[PDB]
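Read the structure below first, then the notes.
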Amino acid sequence: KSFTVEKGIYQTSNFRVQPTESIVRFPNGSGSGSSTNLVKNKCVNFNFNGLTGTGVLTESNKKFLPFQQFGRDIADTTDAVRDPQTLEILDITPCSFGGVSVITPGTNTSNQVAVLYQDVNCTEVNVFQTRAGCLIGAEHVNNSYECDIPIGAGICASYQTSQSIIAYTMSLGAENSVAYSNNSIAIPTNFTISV
Amino acid sequence: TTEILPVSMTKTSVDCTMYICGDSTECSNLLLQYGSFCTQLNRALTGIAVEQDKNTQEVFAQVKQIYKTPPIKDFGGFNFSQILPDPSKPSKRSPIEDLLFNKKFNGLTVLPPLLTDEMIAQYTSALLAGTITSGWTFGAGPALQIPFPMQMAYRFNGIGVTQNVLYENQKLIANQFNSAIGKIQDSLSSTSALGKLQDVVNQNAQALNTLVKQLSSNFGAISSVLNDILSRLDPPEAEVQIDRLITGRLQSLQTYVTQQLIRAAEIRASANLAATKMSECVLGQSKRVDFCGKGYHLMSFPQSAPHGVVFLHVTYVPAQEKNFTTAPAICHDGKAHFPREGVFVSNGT
Amino acid sequence: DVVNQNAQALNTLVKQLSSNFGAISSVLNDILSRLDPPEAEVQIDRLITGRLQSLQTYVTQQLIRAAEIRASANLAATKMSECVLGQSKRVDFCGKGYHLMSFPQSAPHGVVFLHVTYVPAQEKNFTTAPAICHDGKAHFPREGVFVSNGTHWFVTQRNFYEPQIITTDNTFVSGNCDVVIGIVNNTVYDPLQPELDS
């Protein structure tokens, strides 16, 4: 609700992979309907013998019992199904979703921004994958600096030199080995009054 | 002795729309009539997460530079192997840290903490190196090296024991220190040692489980499945049922967020206490009784732990007391003499 | 941050009035003047439930913030007592360095402490030793350290380089040379002896 934005990272929107097509399947006979081809590794609107849902269908290693048709998780949500035509187990994964945040330096500085899609592999969406999600618009840099804008999992971002947003593993401070020995001591010769 | 303190908790975030009205435009339209509850809840949770990052920063990032111990481990007979990082391990955790560390999709997500466990381990290693190589000087200004034996002599002077005692019992003191560290190792290996910390983790897990389970309830509605209601009733009745479900689920979210705020305040207090102990117990010698374990505080060593910190408090405890006759003063030539520092004692003669 | 949180809470509370909570309208008089009592009462009950819930949420959040600020005020009072009305030996409780004193200042709904502290500045290396032998007896410094610039040994206070001659006054005797590890041989000046000679 502002015409000016300070430097930082802001949670703006939500990203939600949308389904591609509807998969309706019935046993090898006639389940009072016309079956469709099975689509794997894709966000689809599946319907198995009236059990409807939306998700990604993958080949599962779970071993349903002969009489078992569906699988449920701890929260009692559809976790896997058995294809009515070929007796195989399809694991169901919720279609990728997450938050969408905007990493920006202060608008008084520049209008360039980067976008973080939280907890999503951006193969599904100047692209940098990180444990916190995928960052787009930021240039990954090997050099480590002080954390200007925190992203997460040790990754921060900053507006640096011609100027652009860079992402880097934040440094914890200068390394300073202490000249320890069994007979040497350091003593101050002067002092300062600090307020 | 060992003291364990929670520092932070999981940074949870909830997509209210997916939680209540998952995949229902009509249900989202109905949500719109309830105002800006979603924005308020998101603001609260984001504030909690930022506060968790702040808590970790306060507790651990109390050192200006990353200090490192010398390659030669000659500290006058004191063995710190059980607390210093193990160079061979890919993740440079100390054995005690290894012992410590060894011990759903309805719009709910977990944000990674800003500082990885490796960075916290680096901070702990810096603190340990500073304490070992420079005593408490690095906590005030420029780190000043000092032989560890002389440092321990100063520690003894702090608790009112003449430093000659340490120089005359150095080997015995080193043996006792090493044995105590080994006992800490064994005690953690065998032992419910992680208390309030595991309680925090369990409370958060239970809160999330309750929030998820509340979705399956009806709150009086004909069904707990939104699409069921949409596909079995006309809009005039479907909207009433959806309103009932929305009210129930929104109340559940509000309860969850309020309880999370209370827990966040509690853990903020705990992290403040942990930071105070790091400052007054590790970066110095504390004269506050029982603030750093039983006995007279000699020093402390920090160790990281899942969402928490562990302090190894090294203290001095009197062991073998003996009786003597005492007197407040002594007469020599009509004048009373009082001890400058100590007591007058008599074995009988 | 506290000020902004309070302002935002009030703004949210005010904005919640414009919502409907499922009712036909957010204006009470509108409902009163468009519906009969049997239906108006249902709509008013809906609005009342919504607004009462909003008030309850506001009050609970205010209680939580009040507890937080009570803790903050307790900390501020403790700092005023231990840092301004005295000198604190609690490390980092009154800013970096060794606490010398503190000065309070008022601020909008808050307090500011100016902590004046002493920070060592220019450190120098010296050779050290735990004790010194004079005549078979070990001497330890009463207060300070034994330091050496390479040729001579002095006794100096720990926090400020100020060499002084090692005498029987600066040090105290305990035990002998056969115990302390790293002891060094040197001379302990006795102020009395010149007077006895003179």
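Since chain C takes its numbers from Swiss-Prot, the residues it shows come out as 950-1147.
Technique stated in the header: electron microscopy, 3.0 Å.
Cβ atoms are placed via backbone N, Cα and C, with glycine included.
In Swiss-Prot, a natural variant is listed as C:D950 to N, annotated with the note In strain: Delta/B.1.617.2, Mu/B.1.621. Looking at Swiss-Prot, you'll find the natural variant C:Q954 to H noted as follows: In strain: Omicron/BA.1, Omicron/BA.2, Omicron/BA.2.12.1, Omicron/BA.2.75, Omicron/BA.4, Omicron/BA.5, Omicron/BQ.1.1, Omicron/XBB.1.5, Omicron/EG.5.1. Swiss-Prot lists C:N969 to K among its natural variants, and the accompanying note reads: In strain: Omicron/BA.1, Omicron/BA.2, Omicron/BA.2.12.1, Omicron/BA.2.75, Omicron/BA.4, Omicron/BA.5, Omicron/BQ.1.1, Omicron/XBB.1.5, Omicron/EG.5.1. Quoted from Swiss-Prot, the note on natural variant C:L981 to F is: In strain: Omicron/BA.1. One natural variant named in Swiss-Prot is C:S982 to A, and its note says In strain: Alpha/B.1.1.7. For C:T1027 to I, Swiss-Prot lists a natural variant annotated as follows: In strain: Gamma/P.1. Here Swiss-Prot notes a natural variant, C:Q1071 to H, with the remark: In strain: Kappa/B.1.617.1. Listed in Swiss-Prot as a natural variant, C:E1092 to K is described as follows: In strain: Theta/P.3. One natural variant named in Swiss-Prot is C:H1101 to Y, and its note says In strain: Theta/P.3. Annotation of the natural variant C:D1118 to H in Swiss-Prot: In strain: Alpha/B.1.1.7.
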Listed variant positions (C:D950, C:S982, C:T1027, C:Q1071, C:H1101) that sit near chain A [CB under 8 A]: C:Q1071
Of the variant positions listed as C:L981, C:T1027, C:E1092, C:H1101, the one whose CA lies nearest the CA of C:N969 (variant position): C:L981
Of all listed variant positions, namely C:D950, C:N969, C:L981, C:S982, C:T1027, those lying near chain B with CB under 8 A: C:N969
Cβ neighbour count (within 10 Å, all chains shown) around C:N969 (variant position): 17
Nearest of the variant positions (C:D950, C:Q954, C:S982, C:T1027) to C:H1101 (variant position) - Cα to Cα: C:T1027
Nearest-integer angstrom distance between the alpha carbons (Cα) of C:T1027 (variant position) and C:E1092 (variant position): 32
